[PDB]
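Undergrad: Below is the structure I would like to discuss, written out as structure tokens.
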Amino acid sequence: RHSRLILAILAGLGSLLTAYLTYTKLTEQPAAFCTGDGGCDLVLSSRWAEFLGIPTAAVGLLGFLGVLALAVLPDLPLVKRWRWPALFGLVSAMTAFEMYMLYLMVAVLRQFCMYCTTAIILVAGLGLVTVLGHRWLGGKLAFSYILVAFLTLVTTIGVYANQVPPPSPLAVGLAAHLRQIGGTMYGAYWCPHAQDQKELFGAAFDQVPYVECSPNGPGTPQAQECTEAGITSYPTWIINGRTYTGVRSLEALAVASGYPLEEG
């Protein structure tokens, strides 16, 4: 009944899973077109999936390997004393992080991925076992959980807000300039690279002419307006008759739109 063997197994599965995703995220032949995703890459490769300069999966790797090591180590310095309180800290942080991950899928991304879902259940499995695999005689644990979860959520949310650069100085003027010449952006709301392009403008993207190519969602035939323009992939810029496909920096969009970049 009392066992840390299951922790090593669940953390073992977790370590393989999250290590494989790093490999897919790391090898990752780079692309912007994202022409073809049913799928899972649509949820996955969302910025949100990068954390502090490294893949989110690599963070879970530090975690899943962390919990594994605490379970495997024999009771050595500082282990018997700090083993189980450090397990409740690390796992609590992992559950909290996951509930935010779960929140992103259901609410903001409105989609799912089986790799990501398996990790939740693995961590939910870790949370149950850690609670029922040691004796700490009560209200301490319920409070220690909220403390760690709170610190985790604040740090997590804080990083994903400090993740994006705010409006570039060129951004504001360009957006108004494209609005005048009718430089339009064709893309989707689910499209991760459209989000990347959106984030390069910031709040100034309100000014940018944007056509939703698929209002109904993924898997559905794209809207008429985009089909008339021959849009095969997202995002796609049409500026002064010219066609530019993929994410473009503010500098490159300014060149296409004829927006003066003066430094003299």
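We number chain A the same way Swiss-Prot does; the residues here are 17-91, 93-154, 156-282, in that order.
Backbone N, Cα and C define each Cβ position, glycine as well.
Annotations per Swiss-Prot:
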MUTAGEN   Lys41 to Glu  Reduces enzyme activity by about 20% with dithiothreitol as in vitro reductant
MUTAGEN   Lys41 to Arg  Minor effect on enzyme activity with dithiothreitol as in vitro reductant
BINDING   59-65, 111-122  quinone binding site
MUTAGEN   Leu60 to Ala or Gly  Reduces enzyme activity
MUTAGEN   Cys130 to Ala or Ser  Abolishes enzyme activity, also with dithiothreitol as in vitro reductant
Undergrad: Report, in whole Å, the straight Cα-to-Cα distance of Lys41 (mutagenesis position) from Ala65 (quinone binding site).
TA: 9
Undergrad: Provide, as an integer number of angstrom, the distance between the C-alpha atoms of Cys130 (mutagenesis position) and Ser62 (quinone binding site).
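TA: Given the Cα positions, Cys130 (mutagenesis position) is 12 Å from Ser62 (quinone binding site).
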Undergrad: Out of these binding-site residues, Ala113, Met122, which one has the fewest other C-beta atoms within 10 Å of its own C-beta?
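TA: If we count Cβ atoms within 10 Å for the binding-site residues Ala113, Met122, the smallest count is at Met122.
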Undergrad: Expressed to the nearest Å, what is the distance separating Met116 (quinone binding site) and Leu60 (mutagenesis position) at their Cα atoms?
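TA: So the alpha carbons of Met116 (quinone binding site) and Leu60 (mutagenesis position) sit roughly 16 Å from each other.
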Undergrad: Applying a 10 Å Cβ distance cut-off over all chains shown, what neighbour count does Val59 (quinone binding site) have?
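TA: Neighbour count, Cβ to Cβ under the 10 Å cut-off: 23.
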Undergrad: Express the distance between the Cα positions of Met122 (quinone binding site) and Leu60 (mutagenesis position) as a whole number of Å.
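TA: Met122 (quinone binding site) to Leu60 (mutagenesis position), Cα-Cα distance: 10 Å.
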Undergrad: Using a Cβ-Cβ cut-off under 8 angstroms and a sequence gap of six or more, which residues of the chain neighbour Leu60 (mutagenesis position)?
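TA: Set apart from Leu60 (mutagenesis position) by at least 6 residues yet with Cβ under 8 Å, we have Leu37, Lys41, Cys130, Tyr132, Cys133.
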